[PDB]
Amino acid sequence: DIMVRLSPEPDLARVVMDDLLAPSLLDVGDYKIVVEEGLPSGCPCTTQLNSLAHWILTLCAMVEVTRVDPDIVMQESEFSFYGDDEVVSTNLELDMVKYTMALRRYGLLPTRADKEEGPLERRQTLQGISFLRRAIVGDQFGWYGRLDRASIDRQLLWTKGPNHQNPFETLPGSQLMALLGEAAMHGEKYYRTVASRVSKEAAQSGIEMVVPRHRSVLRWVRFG
Amino acid sequence: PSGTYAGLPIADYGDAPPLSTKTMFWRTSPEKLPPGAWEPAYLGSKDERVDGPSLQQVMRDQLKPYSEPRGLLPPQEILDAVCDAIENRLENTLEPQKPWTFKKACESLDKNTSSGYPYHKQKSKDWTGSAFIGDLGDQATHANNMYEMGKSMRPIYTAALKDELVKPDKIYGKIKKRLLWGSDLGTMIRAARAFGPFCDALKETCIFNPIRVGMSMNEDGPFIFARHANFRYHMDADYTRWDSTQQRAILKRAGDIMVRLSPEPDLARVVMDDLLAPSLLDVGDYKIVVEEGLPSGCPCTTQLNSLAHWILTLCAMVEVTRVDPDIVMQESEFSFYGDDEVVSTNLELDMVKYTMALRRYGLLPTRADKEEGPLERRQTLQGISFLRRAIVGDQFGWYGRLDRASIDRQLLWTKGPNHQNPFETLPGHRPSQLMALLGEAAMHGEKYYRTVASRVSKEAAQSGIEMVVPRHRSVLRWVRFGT
Amino acid sequence: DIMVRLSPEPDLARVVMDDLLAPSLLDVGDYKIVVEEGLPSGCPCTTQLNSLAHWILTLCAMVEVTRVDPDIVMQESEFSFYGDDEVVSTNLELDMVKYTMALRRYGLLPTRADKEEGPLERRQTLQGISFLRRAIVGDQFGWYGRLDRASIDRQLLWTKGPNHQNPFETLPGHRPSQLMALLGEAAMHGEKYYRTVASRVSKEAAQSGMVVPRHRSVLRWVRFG
């Protein structure tokens, strides 16, 4: 309804949204079944819609805990929503017990990092939080998001290509420089490791590639 | 052979010898023990002090914790960052070393301990003063050739029980005897050649790095404690079952650090992979498979354990404070000797969440009052314990002082050959240990020094020769300030 | 008196100290004059003696200011004395006004770093204070004393040799250990200054007839080694 009211052609978007949010027909191959609830995550705009829903739910929980009007929360808070992914920063003293209780009451499934039962954790610093598979870090140059180490090693182990049946087939056929950049934000040690791996790899395939110094590629990815 | 021994899988049959029923501790005088005094641990079915279980049952009781579910692993980003920080600090601190020869690795071993599998022979029985010969010589040569070839060998550990003075409740009440891991000569030599350079280079910087393995309390102690006292808050977690509760992944990170700093990294990688693989412990009846815990048999096991302790502590502090590990490391001073720690820091640490993260990692920290709850944090270094010493400070500086009870114990008990009745009086020599005891007693004042001096004079005037009991001030100056 | 009473032959040392502290005969070339006061800084022990005097004076001022006993001062404080050079660390709440007043009353001439009149400055951190012409610095590895930059550049500009008249004459002689020690002292200032000093040393070695290590190796050698 928000998206329609904010659209330049509200009646046509109203019809399209009513069609989108009606009980959906999912084709599982054998039959077409009717899914009445959940999110139909197929449409191109589904990410914005999902993010707006996340925003609504979060604000609702905070108004249920603080009992103050949503504008008060929203002027005292900064939200970041990408579908199911969130980062919530706020100045209000939030009772995390009741916050988690209200979240679980809505049907949601919030989880602690230790995967144990109990209330959600709130920290006094943004460092360490994860967003878009990256960790939020800060230094004398400012804040940044750095891809975790597992994803870098993983993309060093696997490359994308045409569809095949045995995942352990080696492909006899860019991304390496992006991996080098993402590894530069982890220090000179990990950069040296990744640089050795890429140098050994690219000398077994295609063409040679310059392996920059840590400081140069770090400068390029941080301050472009 | 299949089955389950003490909750742990069975792999093969046991070639280990029977558990020792003797003790090395002798009484110094035929007088009656004071009530509540300490006595050597339970000695088996032949122990005439109590009727207790078999030593096999006590070893089973000590092996039960190794079957227990592990704790949670720290967050991966924190772990990677802290391991990189530790490795970088060691690179900045450690002096590069030259690879160890077979001769140097063979001369580094203690020849008064068992060779382990398969001979269980005292190393000195096949020692020439230069290299190994005989059975132990062939074992050593095979281990060395496999080391040079970069080929893997699986270590076979031998289980034993520790002979030591324990509180009487551990003898006349619920009987307990600490579990010891002995290693085989081949694995000893492999680990020596691999990590001798690293351990020695770490020992040369026992003052500037928290791994305090190899330090001398009387010479290097005061500096360590002044460095600690430069900081605001001080704590000691005093973990219970440190080795049983360790996770092999943390030990693998520590071993990666130890290998990356070694002069022969490819060979040390193979040796560490062999050390940290599922361990084969020989409990006498069977050879069982211990998949987790710490195999505390190898010569480098102390450095490895200390590094793991460092990793875990830093991880917990970074998980609570969310500040970078190097920032912690310049705002903190650690002292680690295996399971023993002293942590000094300026950061305002939420001891509740700190203890929560520690218990989440599988560790078992205990309060001083032995009651459950959060860890204690103090604003002074005074009272903290490290290497069985108490940290004290005065106008001359800081120092480590042996407790009074330990002094009384060493006055009551002396080490000698293995016997069956701990209350037998030793007719033999301790002319050197006694002077050290006099020095340790001097740090308690002239009264306690007079008492200890009376006891020493009485003990040496009823036996052998004698010695001149120096003035309090002279021996105090001698033990405090190097002479 | 302290130094004599602690010597193994106190009666023999007494006469020598009485001779040392008596009105001194200073030879200024034309005459031998009588210096009744001051410190005769010629004897081998003159530094220790001076330092002991420094100790006394410092302690006196503090007990005159704090009104607490000197042994309590000394167990609640840490002193460092090298003749006229000192570093005083203490936990006592010290009125720097009365401290400087008592020092100037004793004939001493304490000076601020900014060369302005007023009481002495006390800081809550040991970092930055100077002792033996070196600065006290601390890092994640511990504390250390590092020679200032000006002295390093000066020793790069000036070298010791035989006595001559024109200070701007260039010495034609071809210094190993001196330059290596200078490289070490420059290493404790960071890789930037170490690179500059290393370039200067190499350039000064291309006019004569060593291995210039990486910063980290020499840094570890001079810090821990």
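For chain C, we keep the numbers from Swiss-Prot: what you see runs 1440-1613, 1616-1650, 1653-1668, in order.
Going by what the header records, the deposited coordinates were determined by X-ray crystallography, 3.1 Å.
Heads up, the Cβ atoms here are built off N, Cα and C, so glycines get one too.
Quoted from Swiss-Prot, the note on the mutagenesis of C:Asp1508 to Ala is: Complete loss of oligomerization of RdRp in the presence of VPg and RNA. Decreased interaction of VPg with RdRp. No production of infectious particles. One mutagenesis experiment named in Swiss-Prot is C:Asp1523 to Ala, and its note says Almost complete loss of RNA-directed RNA polymerase. Quoted from Swiss-Prot for the published mutagenesis C:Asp1524 to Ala: Almost complete loss of RNA-directed RNA polymerase. Among the mutagenesis experiments that Swiss-Prot reports, C:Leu1531 to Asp is described with the note: Complete loss of oligomerization of RdRp in the presence of VPg and RNA. Decreased interaction of VPg with RdRp. No production of infectious particles.
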How many other Cβ atoms are found within 10 Å of the Cβ atom of C:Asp1508 (mutagenesis position), counting all protein chains shown?
10
Spatially, which candidate from the mutagenesis positions C:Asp1523, C:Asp1524, C:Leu1531 is nearest to C:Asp1508 (mutagenesis position), comparing Cα atoms?
C:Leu1531
Secondary structure at C:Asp1508 (mutagenesis position), reduced by DSSP to three states:
coil
How many other Cβ atoms sit within 10 Å of the Cβ of C:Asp1524 (mutagenesis position)?
13
Could you tell me which three-state DSSP class C:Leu1531 (mutagenesis position) falls into?
coil
Would you identify the secondary structure of C:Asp1523 (mutagenesis position) according to DSSP, in three states?
coil
Sorry to bug you, but what's the C-alpha spacing from C:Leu1531 (mutagenesis position) to C:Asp1524 (mutagenesis position), rounded to the closest Å?
21
Excluding near sequence neighbours, so keeping only residues 6 or more apart in the same chain, what lies with its CB under 8 A of C:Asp1523 (mutagenesis position)?
C:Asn1489, C:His1493
